[PDB]
Amino acid sequence: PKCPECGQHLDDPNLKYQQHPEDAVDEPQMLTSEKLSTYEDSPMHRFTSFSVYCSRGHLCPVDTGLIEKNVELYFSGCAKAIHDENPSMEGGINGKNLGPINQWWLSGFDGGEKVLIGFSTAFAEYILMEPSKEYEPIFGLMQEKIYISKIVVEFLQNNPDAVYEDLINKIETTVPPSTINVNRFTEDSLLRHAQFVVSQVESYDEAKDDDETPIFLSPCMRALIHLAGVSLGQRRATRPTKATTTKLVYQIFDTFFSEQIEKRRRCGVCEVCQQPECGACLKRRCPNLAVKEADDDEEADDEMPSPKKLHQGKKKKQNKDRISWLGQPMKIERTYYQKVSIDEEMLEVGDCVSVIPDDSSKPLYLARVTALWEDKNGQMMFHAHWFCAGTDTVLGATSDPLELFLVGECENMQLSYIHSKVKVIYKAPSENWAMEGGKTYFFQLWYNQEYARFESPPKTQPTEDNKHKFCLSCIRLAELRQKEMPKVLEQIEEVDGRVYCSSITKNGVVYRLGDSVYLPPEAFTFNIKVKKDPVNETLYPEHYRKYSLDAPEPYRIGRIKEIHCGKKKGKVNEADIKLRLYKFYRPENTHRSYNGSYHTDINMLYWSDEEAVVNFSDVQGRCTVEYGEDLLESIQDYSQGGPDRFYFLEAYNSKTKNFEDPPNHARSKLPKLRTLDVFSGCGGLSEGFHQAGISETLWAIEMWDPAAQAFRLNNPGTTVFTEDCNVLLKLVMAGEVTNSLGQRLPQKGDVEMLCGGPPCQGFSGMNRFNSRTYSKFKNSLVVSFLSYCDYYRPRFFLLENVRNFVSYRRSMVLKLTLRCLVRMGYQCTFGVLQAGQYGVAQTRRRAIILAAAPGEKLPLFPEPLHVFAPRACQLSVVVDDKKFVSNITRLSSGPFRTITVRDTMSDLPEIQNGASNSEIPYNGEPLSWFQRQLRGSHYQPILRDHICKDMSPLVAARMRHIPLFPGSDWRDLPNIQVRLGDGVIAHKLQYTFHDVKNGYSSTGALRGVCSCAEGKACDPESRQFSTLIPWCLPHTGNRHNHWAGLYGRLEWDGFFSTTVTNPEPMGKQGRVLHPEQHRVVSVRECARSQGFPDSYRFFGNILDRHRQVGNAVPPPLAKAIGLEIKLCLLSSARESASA
Ligand SMILES: Nc1ncnc2c1ncn2[C@@H]1O[C@H](CSCC[C@H](N)C(=O)O)[C@@H](O)[C@H]1O
Ligand SMILES: [Zn+2]
Ligand SMILES: [Zn+2]
Ligand SMILES: [Zn+2]
Ligand SMILES: [Zn+2]
């Protein structure tokens, strides 16, 4: 038996019938009482001892949607004076069967701790107070629901951009009052109330409206929507940051607005899609569409062939009047060079010209007249070194219509193709350019299309043997062809039509006999060597979902024995340079294989008497393979001394599979820049830079206290400013010497290098800019950061960001950043790097913007040192449908093996879920090479931050029950009733519906967790909570790739999905459970995943430490970049050491 009106099952032991007061009169009568009377027509009244019930007398909830489902609900209790705050049944009239509830509503989501619950009837609006003793339970749950909703709304008003793991933490950590009979809230509760909470939050945006972003569209909100299948649109309840910029930086962002700035996939089936109309108002917009759009704005598009070279390209001839030479010829060559030519008016060498092309792609071609001459066919010729227009560079629209750029484009042309003489000025930097922080065609930098490098022009020089032919574009190409040229330097004595040599060259590297060489895994070979059963589906109902590229080998190493080659007609054929090498085994290449690749050094080799022949083309680079037993310093000291340094102590007998000693033929300052790390964090970026020996941080700016604190502990000589960089900048700009706290503010000339990670939050999307999006970026921390650069003018600049920075806002964010630096007159470039390729067991791509002052050199992006899964390695950038790449050649292979989770944390003592002891002994030695380095050669007794979050009894239980086999997640959980330690009991998942797309289990059992599996609309109450297999995961599984690896354990041979900031198992941060322990990863494990030395200190609570680390730039990546700035400095030091 179950009610025809409300639906309640009569056998329900928690059912209750309506119990009435005496003086209870019908609604119109009780509303005519004199005990009764904001800008509306009601009348509004208070209401106490209330009870809500169906037409038959069953006490009913109001949240459940029965009002919506047309079910007439009647209420009863004491009504009071609008002003009467007493919830004691005393100053009012009792009403009975009070009008069917037209609708119910809420008010109290701002500067108001109280949340009011009102009902609307055919006659009056009532404000509820206390329920009746019989209704109390029913109102109880409803109340709890309302509270989570409040916490969720309030938090989001204060923190939009909040991620799912934060929401969870906000909820988790909020202490509810006594008035709410819940000890504390959990992810389980939020997920359980996920529909009420979301539908409440939607309503807050519909109600309190601004031109601002709907709170239901925040990352955490959409995350909760996708995780717990939620129906959007079921709504009901109603009732000027400015960047501290310099004139120059302001001007750029101010003009882009006053130029390039101009201004429907509705769902149909939703409750918002079924409601008219607006000019009654200005909003009726679909929430399901709103999400799809909000989600698509988050994703980019990463193949595409090389961009076409400019000016190749058709130009059209002009004049037939009088072109005659002027003066005596400069020189002779079949060609006769001149200095002046008169095409009606005077035209000298080194003047600029305009060339009218074919009326199609219509920009006017611009060129520097390099040379003037007459060819053997008496035709008047010229050499046109082309200029690139601002719009034709990466910059595009962002550039000055008058700014031109020098390119590696030149061609010979007849004097007919010339249109006119054009005034082209070189906007050279001032004598004092560093102090400068706050018409016709001009130029400033040299642009390399292939690598988006804006650089300071050479200058020069024109020798008297080429003062007539002087083409920089021709010189560059010549130098390039020379380096790319395989050439013999010294030869011994020739043999059977092949010359034996002692030294060869290519790419700028000189290869001698005995020097070691890198080659692809295909280059040679070593002496090689040579079905699932039935799962219990009753126990593992979700395993069916389980169903349904990897890193290459590092370079093959060889030592040079012979440089024999080939011969062409008379002399040596460079196309035929061959090498005879002694093959070097890596421990992995031995019979040992993967066990060799464990505790061994990343750079240890095994000598072999084996030999191979390979072309000098196949050679990737040169390295240093030395015998350690004949060594000057320790193996560590030699290894840590410089690049491409390997060693061998024994020799591998490939045949006997044994280790003999090797044969006897196998035997033998840096100016640290004064740095300012803006958005310093705990100092991971500064760390890699200090590791590089190229810097010293003297001023670090951190807004968040726990981070700045952690910085100081690692950098004691740094003036850590715990402010908003915007106030800090305004003070120097105001002329201050010191801040409130009496700390010396950095002054112009004090900062040699600027570096930082400006967080992009108010505009971090992909779609076209807009009035909203632009205003947010106009004042962004990117613009505050570029102002710092403009004011201070450091020798070197770095802006590290999220890889998508490069793609953000139809790549406009990157185009404007590059524009800024060019306006100032800085050499600059962008580029993407995968941290994993730099010695970290994590897959994280970062956008890196390098900038360098005119005078210094522009650094290159570091060559990858570690072999990584190709998928994780897409570094290319498509800007305005042109593919931009970095100088990185190693695409592809690398010199060292991959760093794995195993190498990252295999040595750490066992810790249980909820570990709290900050300082503990290691209780053992380091095992991996990686461990040895972060633990250090110097003995450390204490292990720090091996602290791990305390997960709930339920989550804790779930983790115990996640198998240890690689790549194991939720889908492996058993459907078993776990005793949650405490009174609470995690029960089985009830499988009551049919999955029409997944079928039946092997046992003929159902797979459906909710009515929507059938194709119908989700029936609530079919929702389950506190289940071992989270109910929400089968609920949405199908539409979200079976919830990938949520509750997944890290693979020992795997990596970290990303930079983990708050480890949650159903989180957007990847696999977070430890490979073997029934817990989530500890702070130190994360710190290790970042390649931080075990000495590295962290401040605040567990979560602050977690944030500090997952915010950091991994020191290995920072050092890699720092090392590129290293060469850039030494090179510029020897260059500024002449006569
Ligand atoms: N307006 C502002 N002014 C100064 N610092 C800010 C800021 N807003 C955010 N921050 C800081 O921005 C930092 C970004 S994380 C930076 C990573 C870092 N360079 C490293 O390798 O550790 C955070 O640590 C945050 O607290
Ligand atoms: Zn009923
Ligand atoms: Zn809709
Ligand atoms: Zn040329
Ligand atoms: Zn459903």
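Our numbering is plain: 1 for the first residue shown, then up by one each step along the chain.
If you check the header, you will see the structure was determined by X-ray crystallography, 3.2 Å.
Heads up, the Cβ atoms here are built off N, Cα and C, so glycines get one too.
For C3, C6, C54, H58, the entry in Swiss-Prot reads Zn(2+) binding site, with the evidence type similarity to another entry. Under the three-state DSSP scheme, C54 (Zn(2+) binding site) falls in the coil class. A sphere of 10 angstroms centred on the C-beta of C54 (Zn(2+) binding site) encloses 20 other C-beta atoms.
For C267, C270, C273, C286, the entry in Swiss-Prot reads Zn(2+) 1 binding site, with the evidence type sequence analysis. When secondary structure is read from DSSP and collapsed to three states, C267 (Zn(2+) 1 binding site) falls in the coil class.
For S680, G684, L685, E702, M703, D724, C725, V1113, the entry in Swiss-Prot reads S-adenosyl-L-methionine binding site. In three-state terms derived from DSSP, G684 (S-adenosyl-L-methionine binding site) belongs to a helical segment. The Cβ of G684 (S-adenosyl-L-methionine binding site) has 29 neighbouring Cβ atoms from other residues within 10 Å, across all protein chains displayed.
Swiss-Prot lists 673-1132 with the feature domain 'SAM-dependent MTase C5-type', giving sequence analysis as the kind of evidence.
Taken residue by residue with DSSP, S149 (mutagenesis position) is part of a helix. Sequence-distant contacts of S149 (mutagenesis position), defined by Cβ-Cβ distance under 8 angstroms and a gap of at least six in the same chain, are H193, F196, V197, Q200, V201. The mutagenesis experiment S149 to E (Swiss-Prot position 515) is recorded by Swiss-Prot, whose note states: Slightly reduces activity.
The note that Swiss-Prot attaches to the published mutagenesis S149 to A (Swiss-Prot position 515) is: Loss of activity. No effect on DNA-binding capacity.
Under the heading of mutagenesis, Swiss-Prot lists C760 to W (Swiss-Prot position 1229) and annotates it as follows: Loss of activity. DSSP assigns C760 (mutagenesis position) to coil in the three-state reduction, placing it in neither a helix nor a strand. Annotation for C760 (mutagenesis position): spatial neighbours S780, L781, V782, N801, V802, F805, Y808, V813, criterion Cβ-Cβ under 8 Å with sequence separation of six or more.
Less than 6 Å separates the Cβ from ligand 1 in the case of none of the recorded positions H58, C267, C270, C760. When the alpha carbons of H58 (Zn(2+) binding site) and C270 (Zn(2+) 1 binding site) are compared, the span between them is 31 angstrom. The Cα atom of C54 (Zn(2+) binding site) lies nearest to that of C286, taking the binding-site residues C286, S680, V1113 as the candidates.
Among the binding-site residues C6, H58, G684, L685, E702, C725, not one has its Cβ under 6 Å from an atom of ligand 3.
The Zn(2+) 1 site is set by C267, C270, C273, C286; from the centre of their CB atoms, other residues of the chain with a CB within 8 Å are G233, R266, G268, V269, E271, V272, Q274, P287, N288, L289. Filtering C6, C54, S149, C267, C760 by Cβ distance to ligand 5 (under 6 A) retains none of these recorded positions.
Secondary structure at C286 (Zn(2+) 1 binding site), as computed by DSSP, is coil. The Cβ of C6 (Zn(2+) binding site) lies under 8 Å from the Cβ of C54, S55, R56, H58, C60, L66, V71, each on the same chain and at least six residues away in sequence. For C3 (Zn(2+) binding site), the same-chain residues that are 6 or more apart in sequence and have a Cβ closer than 8 Å to its Cβ are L10, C54, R56, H58. Here the deposited model leaves out 13 residues, and the two residues on either side, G438 and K439, have Cα atoms 22 Å apart. Taking the Cβ of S680 (S-adenosyl-L-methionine binding site) as centre and 10 Å as the limit, one finds 29 other Cβ atoms among all the protein chains shown. Under 8 Å, Cβ to Cβ, and six or more positions away along its own chain, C267 (Zn(2+) 1 binding site) finds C273, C286, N288, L289.
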